[PDB]
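Here's the structure, in structure tokens; my notes come after.
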Amino acid sequence: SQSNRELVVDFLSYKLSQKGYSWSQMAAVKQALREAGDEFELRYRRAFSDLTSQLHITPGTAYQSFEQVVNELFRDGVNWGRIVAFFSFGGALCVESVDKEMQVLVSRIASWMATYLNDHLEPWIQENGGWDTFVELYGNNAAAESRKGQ
Amino acid sequence: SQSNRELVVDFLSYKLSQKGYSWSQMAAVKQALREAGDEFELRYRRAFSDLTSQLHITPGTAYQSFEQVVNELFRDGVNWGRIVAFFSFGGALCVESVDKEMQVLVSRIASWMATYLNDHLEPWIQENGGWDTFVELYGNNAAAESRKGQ
Amino acid sequence: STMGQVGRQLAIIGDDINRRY
Amino acid sequence: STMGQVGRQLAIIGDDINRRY
């Protein structure tokens, strides 16, 4: 069963990451982004209130909601922190959709995010060191440890 | 890029799980097992020392090491806690392999785990409520919260 | 728009958490 | 064996963390 293999890889990836190892480069990117997203959401909450609490979405307007936000986020630039913001926004929009019994939108939002990444963020990412550089900058929970020290 | 979709799904799965939601049934199983493994390893460490500190493995004896442990773990029974132990053991064996510059073994151990799950644990799992029951018993970090209360 | 203002706030916090070598 | 004894210890802790309805 391919499901059993996926469960094994998930668990082993997690335990390797706790020791500073990684199952794969992709696994290292995933973990650093999870950590950066947690930290982003903490900082956002303290300055502006929780990201989920301010979102409006209905199935008939879901793309409009997505693009209105993402277009402003990247209107005047791309950088690693704004890429983290983009992921955190998508997560919050999915949580809000589930809260409001609009579960159908989770799959749509995931697709819109992947397409936006492919078309509009990947060019910048490839010119700025790729996801390997993101891991160098954000791995080992680096953004949170920075705030914790100050 | 399929890599961008996988990163999106990982992040969204994580953020949904933090709110008590799940991307999929499999995502819920993964998270409950991660949590159960952390708790297992904590309990094991307190009673018997860290699970990685006691493992012996070389590439020439890696399967022997795996089966010597797993055969005794399940010699006189299968239950959800021992299934968690099995995952934690595999994680520790992978960490030890990487520590000792035997990275080639990680992929082998993952395969041996998936095969053992398929052949020798799945029959029990399907007779005892399936992974859905595991999530009912272990989801929401339930094993750790039990110890925390006592 | 209201969602536009969320995007602006995301950019502000994104710039705060932005990291450089 | 040494690894056999690890398996026995895993079973002991597995029984401790085992949960029932």
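Chain A uses Swiss-Prot numbers throughout; the residues present, in order, are 2-26, 83-207.
Per deposition record, X-ray crystallography, 1.7 Å.
In case you wondered, yes, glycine gets a Cβ from its N, Cα and C as well.
Here A:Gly138 (mutagenesis position) comes close to A:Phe97: these same-chain residues lie at least six apart in sequence, with C-beta atoms under 8 angstroms from its C-beta. Under mutagenesis, Swiss-Prot gives A:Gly138 to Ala with this note: No heterodimerization with BAX.
According to Swiss-Prot, the mutagenesis experiment A:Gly148 to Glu carries the following note: No heterodimerization with BAX. Proximity of A:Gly148 (mutagenesis position) to non-local residues of its own chain (separation of 6 or more, Cβ distance below 8 Å) is seen for A:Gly94, A:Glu98, given in sequence order. DSSP assigns A:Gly148 (mutagenesis position) to a helical segment in the three-state reduction.
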